[PDB]
Amino acid sequence: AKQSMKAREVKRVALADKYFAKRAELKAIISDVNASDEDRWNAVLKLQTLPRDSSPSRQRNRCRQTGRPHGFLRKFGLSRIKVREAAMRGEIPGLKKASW
Amino acid sequence: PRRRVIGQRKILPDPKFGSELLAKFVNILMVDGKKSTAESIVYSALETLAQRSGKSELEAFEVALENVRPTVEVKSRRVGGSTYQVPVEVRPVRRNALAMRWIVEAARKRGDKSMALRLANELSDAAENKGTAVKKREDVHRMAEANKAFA
Amino acid sequence: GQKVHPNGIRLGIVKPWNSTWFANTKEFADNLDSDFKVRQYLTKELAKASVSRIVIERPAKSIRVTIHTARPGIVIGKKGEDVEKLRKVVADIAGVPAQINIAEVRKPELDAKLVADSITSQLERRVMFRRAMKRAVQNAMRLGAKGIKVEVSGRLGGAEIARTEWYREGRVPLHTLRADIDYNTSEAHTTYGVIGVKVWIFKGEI
Amino acid sequence: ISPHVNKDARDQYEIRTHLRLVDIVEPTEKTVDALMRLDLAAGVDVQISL
RNA sequence: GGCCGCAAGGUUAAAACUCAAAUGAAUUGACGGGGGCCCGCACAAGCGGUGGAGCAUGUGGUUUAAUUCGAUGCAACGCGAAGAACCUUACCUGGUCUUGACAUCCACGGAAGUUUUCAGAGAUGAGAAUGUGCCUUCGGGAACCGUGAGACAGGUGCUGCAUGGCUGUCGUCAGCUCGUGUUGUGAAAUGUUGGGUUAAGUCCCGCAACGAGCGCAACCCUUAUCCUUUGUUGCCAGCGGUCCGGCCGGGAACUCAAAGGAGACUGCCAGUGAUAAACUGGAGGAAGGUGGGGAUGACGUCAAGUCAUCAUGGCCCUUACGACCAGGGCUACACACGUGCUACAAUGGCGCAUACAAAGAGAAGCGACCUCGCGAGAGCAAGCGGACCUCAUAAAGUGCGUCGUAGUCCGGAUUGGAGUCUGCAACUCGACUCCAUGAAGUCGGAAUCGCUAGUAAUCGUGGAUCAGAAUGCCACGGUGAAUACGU
């Protein structure tokens, strides 16, 4: 992966960590029933002025050694190729070839 | 196969009566692994057939089979560049198997309402020497007769 | 055809692991990354001290690293100053207390990683590949391995068409799961591209 | 196991987690202190519930 | 040209020009509509499908501002993609920057929370608050921010016909080779062929051969029968309380959990065979002759696939083939092909009520009981990092009713109205719920595919990727066949 894509991911994580609480408060206002019926409108108009990259759904999981956007596994933080290389070298405790 | 010997599989007998013939008939009638449906159909058919003849279900069944068993058939050979029909004898297990298959195939094509009724009618016709199964036996024997020169 | 990895297929039968710790789903990936960075740092820093194996353990809330080497004097230095510098940098990388230990390799000619490294080093100085391979085989068999195999692949000697060559002595049974087989690889960077090297050493059944 | 298209040709791996439970019925202060002041191998996880 | 012949022709017999070879005998392979022997769902004996209909999904073509790049007979076409509304994204249109979005160096000044105006946003400007730690011998500036200049950074740009690594295939086929000796002027041969036997270059015997290596088999995982250790969160024959329920006191027997062990070797018996190797049958035994299923891929072949995972020789671009942003495209639509799902019905459709599983996942997660709504759901709130709590109600089945062969009480494409939830945001382009509508289609031309047993066929259940988005992929159990005369 190019060197700019990884930078994009780092920036996204930073902003999403910065604006976490404000979004939760505004979303609680919008969702909660028996509100003022005008505070709802104002919160809806306010939520869309925050930076777009603060929504956690703009993030994409990547391999931590190459940056690959496909074939990701969550337990290991790597893609299939690197998982296999490490496993055969013996660098993942408890893992081995299985049969049954 | 080429270098194999195949043994026989054990088949349980019928629960109501005690015959393996009837179990094989149920097996040939079943579809998609649903054996209870086939058992129900066969028992209904035999019950309705026993009243029409005043004899036992097994006896009626055997009477129906004895008019459908074949004796000789034809195989295909091609060694001189042409297809020839060669008559051969049929052994007993194959006689029974072919008779059962023809009876079920004939029944499925009838136009009565339920499968039990169709099977009962087909068995009665077979006992009286009528129907598609008996016509099939006749055709096979005719073809085997028209080729005795190649035995 | 293609062949299965010897070390991988033998894990848990006659070969041990290179990492030993227990973790859950929320620390597994972070631990793997920290191990990667530690090994990268040490491998860069000790490029001339004949390292062959880096074992890592994580007891409680600390990290302990064991280094297998053929030049323990060069690794330690004058009354441990070099080991201390390594310890401080590793502790900074990991984020927890660190401890470092040293183990000696008695016979460097029977170690698969070091043989491949020596062949690659010779190839980068314009030696003849047949000479290098034959010398490796002769040394290992003289010091008493039950068998050895060497393989080399690439643009050998500067040819335009690539090629693969190999040599073998003794026994190397790769289908027997109780055979103790050592295996490792290395790469060379020349003026014509990359050249690849593989080594197998056999030592007996268990 | 291939960097490009070959949809068969897979590998399958496994991890096994073993588990054990021990109970102490009638403790004493020295016993509990001794248990708390102990260290075991560096690949096992121990959880104590009082 | 001469001689001879009735003719057909015979006999004697040149040159110009052109090529760098033409030829004989033997050797190792490959091939034969040559011969001999042996194997495999290769035929034969059977069971169920694809090719016709509608829908899902990949490809060719055509269209477009763009419809991003790669895979191509078997061995590409539900393939890289284990999950394209923004992001991902590599493509198009327009708006922007030039030591740079991502690093190391030099030196001119200081950091991080909030909040107002103009932009589609990138990015421009105005303002309020703050004075960090720390040998300050004053030089610490490390931690992390602005600008300036230049060594430099940056490239999913080309060549898999320059390469490393990884993978497909012949093929889980039984083969492929070397040292010393001997034979031939030599290329080479023998061993490795021969008589039997085997799943097997597996084994015995013979023989100018004597030995060894890589493959075959065995050592690894799982499944089937026993016994000795420990018994909670798992288990109740015997005993005794009762609000009926393993609920409670208890018990260590059994089911089960998981560590050590036992067992299968042609070991025993008869017959055949070369005074053999082996073969056909029998006893006991949970299991018999490789008991069933996996992992395991020889020397080599196809300049086979991948410079877009990554790494890398040689070229090529640096106010641009390198950054940043909003909107669109990868979802187009006269057509042709591959892989699938649902059907065309009484071995069935609909209503009521009632048995019997295995294997998994879970803290920004799995979400019980109760209340509200026809429903998708909403509100309030226990428990669980788990043999304890939750996802979670198996379905086909069985019993009692109705439909009575009709394009139907079969099928469920399309299309109109009204809603729910995830998410800044569902127009292009999500999934799901209610009312209404109710298309093709009555078993599919020439071709053509899978399967030898707990298999085919049929029925449900779980996971990875993942805010949301499976008829695909990877696993789990229930019911349970037909046939193999033979080459």
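Quick note: numbers on chain B are straight from Swiss-Prot, i.e. 2-152, in order.
Placed from the backbone N, Cα and C atoms, the Cβ positions cover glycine too.
Copied from Swiss-Prot, the annotated features are:
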MUTAGEN   B:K36 to A or E  Defective in ribosome assembly
MUTAGEN   B:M116 to G  Significantly decreases affinity for its own mRNA
B:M116 (mutagenesis position) and B:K36 (mutagenesis position), Cα-Cα, nearest whole angstrom: 15
Number of Cβ atoms other than its own within 10 Å, given for B:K36 (mutagenesis position): 12
Neighbourhood of B:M116 (mutagenesis position) by C-beta distance under 8 A, where only residues 6 or more apart in the same chain count: B:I42, B:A108, B:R109
